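Engineer: This is the structure I want to talk about, given as structure tokens.
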Amino acid sequence: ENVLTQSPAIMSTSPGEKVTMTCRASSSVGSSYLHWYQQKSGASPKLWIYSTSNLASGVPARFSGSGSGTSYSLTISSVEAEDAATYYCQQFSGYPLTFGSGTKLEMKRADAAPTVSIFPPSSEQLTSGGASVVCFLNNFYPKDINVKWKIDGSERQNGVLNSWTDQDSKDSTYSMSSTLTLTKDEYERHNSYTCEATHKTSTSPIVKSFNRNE
Amino acid sequence: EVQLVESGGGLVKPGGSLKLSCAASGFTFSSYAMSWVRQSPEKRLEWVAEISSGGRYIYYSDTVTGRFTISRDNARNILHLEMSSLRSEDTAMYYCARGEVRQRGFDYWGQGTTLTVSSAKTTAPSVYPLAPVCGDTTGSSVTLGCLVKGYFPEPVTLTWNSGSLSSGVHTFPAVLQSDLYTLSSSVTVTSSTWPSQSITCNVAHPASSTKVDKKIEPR
Amino acid sequence: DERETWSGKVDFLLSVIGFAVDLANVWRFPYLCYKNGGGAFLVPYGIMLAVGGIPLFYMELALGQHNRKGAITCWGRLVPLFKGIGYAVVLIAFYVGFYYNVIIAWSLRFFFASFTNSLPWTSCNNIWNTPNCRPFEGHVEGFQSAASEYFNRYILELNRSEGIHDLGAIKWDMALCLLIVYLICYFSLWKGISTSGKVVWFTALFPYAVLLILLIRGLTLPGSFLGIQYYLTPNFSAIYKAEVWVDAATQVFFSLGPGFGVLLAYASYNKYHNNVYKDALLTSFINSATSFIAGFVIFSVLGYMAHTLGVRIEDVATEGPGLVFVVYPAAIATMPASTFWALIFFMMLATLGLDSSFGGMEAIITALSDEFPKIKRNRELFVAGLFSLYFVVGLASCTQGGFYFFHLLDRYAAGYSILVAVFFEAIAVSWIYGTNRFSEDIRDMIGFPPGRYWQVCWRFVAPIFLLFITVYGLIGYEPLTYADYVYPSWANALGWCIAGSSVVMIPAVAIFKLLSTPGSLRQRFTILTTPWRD
Ligand SMILES: CC(C)CCC[C@@H](C)[C@H]1CC[C@H]2[C@@H]3CC=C4C[C@@H](O)CC[C@]4(C)[C@H]3CC[C@]12C
Ligand SMILES: CC(C)CCC[C@@H](C)[C@H]1CC[C@H]2[C@@H]3CC=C4C[C@@H](O)CC[C@]4(C)[C@H]3CC[C@]12C
Ligand SMILES: [Cl-]
Ligand code: NA
Ligand code: NA
């Protein structure tokens, strides 16, 4: 099986850059059987370039295809913001048909800090088996960020669920929701509850904590 | 005017069996070779099967061969894919892609239908409202959330105030942990709009017919 | 599976290119341009190529590569009701071998009859001449040339034959030449493709070496432009006529030899996923291009004759063996460095016929090598019998009246048979096999389906293009004659048997198998239109 390996996986670019993504191959491929597909978020793919260099209808001429043999590439002359998508290479040389690892195009924007806001467990859940603390780290850039949960200055490590959002369409930012979950018997013993968020922007971590009684 | 539309698709237990179908209009279906391409929830495009313009040559993926069976009938303009001996890793969104000319790739793609292979049991969410703590209640806007914990399978529909406001909302994707999803959302609105107003969380689990609403009690 | 392939894809192309480039490219195409309006003739020749010949040429070798089997097995394994097609195709190919190889033998005789400092077909003071001789051609009947008499009275010894019955002695020099023909046929076709695909490098390319030499020589002659003026001056009024389209359509067919079982046989050794479409387009272009070039080679010399020898060109712009064995050899005797051009011209005529002959005889072996597994097991000792069979009967084509026997089979043995044979090949595919069934076969290998053009050509144009010929062919049928010799009533009859002996096997299997398979009628018609893979 001939595997295609795309690079980079994530490409951070602002509108106006010249960007080029590659698609290396395990085995040589005919110059007429290599294709590219663009897949926007929440949508089905679309044939972007066929036979290495020939672009489909509607595809703006700012797109171009090149390469041959075992190394191909996709190039945008000048990126537009609407080009934020995931680009896949695919081969028809021999079966089984294989697609590429995909390059996700993400837009660049100025750094931002998380507007952190902590939440205690809910009274309703406070009747089930246990209780969970939900921290929010919204509207910030870039995507990577590190949470720290503490209960009495002590780093609680297990029992956390983290989920990031995809890049927002209007302000090109991200957001994250960390959800520490304990039982009641574990909850109703300690008071302080520290969601300490460390991000590239700040020197010292943004902290949002709360005492259980107030 | 060409259209592909997939169908079937749903939850199946490992070893189970299911048949997906694709309806084609806008072109003469009896003259274009069709292919099933699935993409995993990790967004990995993976080809499954190709069927000829008359179904006389058929190529299968090494990972579905024997378990999967592609088929078409052109009077009805339908393309089928029956699955059997279903393993968990067959979970994906299954695309029905028209690709007659090898040198030109797959022209048109359907919207795709989702299939899940899991032994996990269908459970309804526990919906909780997130009222901020009573301290430092001063900011220009205040934000508040809604935790949808412990449901299966996907999806779930979350809106705030029946879908009225949508500015400054952040509904997070679900995350599976030991055969259970957990989803959260946040809504940030001016402190001059709460807790003096009706702000609510709307959760909808079709798989369990669970429609639950919840307002945020600032207490 | 496990069927040997071409050692190199060139071995294939040179094998098919050599097959379709015969003496018709030299002795019939340029005459036809002359006869039918000069450059204007190219339009119906170019039309009938694009709508008729090329789509048929494209077909036969697309079937070869796909079904990977020889002619009979191939035709049996996709429409069994018409499996009789495959047989007739090989029967026609079988008969052709008896007379076509003589033209090679003749050129060979002329070849090592030219090893001297003064060629013999120039004078008329020789033992075999006639008081009615002339130095060159003429528009008179019973006053032939100096080479028209060397050909008849010495080489062929034909004047000693009173007809088809009287055959006289056996010209043993000729028999050795025909022996040399089949002998280099054997030592080039016994070990399989591994040598045939190699030998064609000489036979397909040597003509182009020679063609270039005489192209350079001819244009550098007094009055050379005059011949090109006779070759290409347009008279579009010919297009408004009807016989021109018949002359054009006919040449396209036989200058390409589609459906003869040879392209099927040659292509049945291609790898499955080979761009046959690029092959058929390239090879068939080279064919028509060679005819065009050859036409300049011929008429450059033809014009030199009307300007430095005083001959009405209508007495030298001729077709067939009269052009390449009498007219052209008479002119190169005049120009200096004669013995060179003669020796290279005749070997060109030899290499033009040999690679063309190989494909016919290879189509026979490959046909039944796939159908009769006893054959493929020991093939070297099969063809030695087939060619000795070709040789023994070929001694008739070496007798005093041997030409009379050649001329019969040229007009009958494959003249109409292969016309209606291919006509059933086209209907057996466009309607019984089906364009839809056939398109995805091609899509499987070359990656894309044949465009709507090749479909409409395969479905509507090509069949009427064939009837366009066969209709006119029959109305133009007269009892066979040559010069002042009218073949007897039975001579015509035997030829129709030779021609019918192939076509008769088309229904003779459509009825044999129709009664040898069980079931209802509609069940039998449905069980007999189902291919092999299914
Ligand atoms: C002006 C005239 C006389 C010159 C003739 C040119 C000759 C030499 C040209 C014309 C057709 C050409 C051949 C056509 C077919 C092929 C197959 C290709 O894959 C390799 C080159 C090869 C083998 C060519 C070799 C050279 C060739 C034979
Ligand atoms: C001087 C001689 C060589 C002239 C050559 C005539 C032939 C080879 C040329 C003239 C007209 C040309 C054709 C015009 C139309 C088409 C239809 C297209 O879908 C395939 C190519 C095809 C089939 C061309 C093939 C080459 C062609 C047939
Ligand atoms: Cl020709
Ligand atoms: Na020819
Ligand atoms: Na030749």
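Residue numbering for chain C follows Swiss-Prot; the residues present correspond to positions 25-161, 203-599, in that order.
Even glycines carry a Cβ here, placed using N, Cα and C.
OK, Swiss-Prot features for this one:
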BINDING   C:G42, C:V45, C:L417, C:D420, C:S421  Na(+) 1 binding site
BINDING   C:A44, C:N49, C:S320, C:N352  Na(+) 2 binding site
MUTAGEN   C:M72 to F  3-fold increase in sensitivity to cocaine inhibition of transport
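Describe each of these features in terms of where it is and what it packs against.
Structural biologist: In the three-state DSSP classification, C:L417 (Na(+) 1 binding site) falls within a helix.
Just so you know, the Cβ of C:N352 (Na(+) 2 binding site) picks up 27 other Cβ atoms within 10 Å once every protein chain is counted.
Following the DSSP three-state reduction, the secondary structure of C:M72 (mutagenesis position) is helix.
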Engineer: Rounded to the nearest angstrom, how far is the Cα of C:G42 (Na(+) 1 binding site) from the Cα of C:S320 (Na(+) 2 binding site)?
Structural biologist: 11
Engineer: Would you say which of the recorded positions C:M72, C:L417 has the most Cβ atoms within 10 Å of its own Cβ?
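Structural biologist: Of C:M72, C:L417, the one with the most crowded Cβ is C:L417.
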Engineer: Around the Cβ of C:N49 (Na(+) 2 binding site), how many other Cβ atoms lie within 10 Å? Please give the count over every shown protein chain.
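Structural biologist: If we count other Cβ atoms within 10 Å of C:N49 (Na(+) 2 binding site), we arrive at 25.
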Engineer: Restricting the comparison to the binding-site residues C:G42, C:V45, C:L417, C:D420, C:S421, which residue's C-alpha is spatially nearest the C-alpha of C:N352 (Na(+) 2 binding site)?
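Structural biologist: The smallest Cα gap between C:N352 (Na(+) 2 binding site) and any of the binding-site residues is with C:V45.
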Engineer: Compared by Cα position, which of the recorded positions C:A44, C:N49, C:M72 is the closest one to C:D420 (Na(+) 1 binding site)?
Structural biologist: C:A44
Engineer: Among C:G42, C:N49, C:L417, C:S421, these being the binding-site residues, pick the one whose CA is nearest to that of C:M72 (mutagenesis position).
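Structural biologist: Closest candidate to C:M72 (mutagenesis position), judged by Cα separation, is C:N49.
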Engineer: Which whole-number value in Å describes the distance between the Cα atoms of C:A44 (Na(+) 2 binding site) and C:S421 (Na(+) 1 binding site)?
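Structural biologist: Between the Cα atoms of C:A44 (Na(+) 2 binding site) and C:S421 (Na(+) 1 binding site), the distance comes to 6 Å.
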Engineer: Kindly assign C:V45 (Na(+) 1 binding site) to one of the three DSSP-derived states: helix, strand or coil.
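Structural biologist: Coil, per DSSP.
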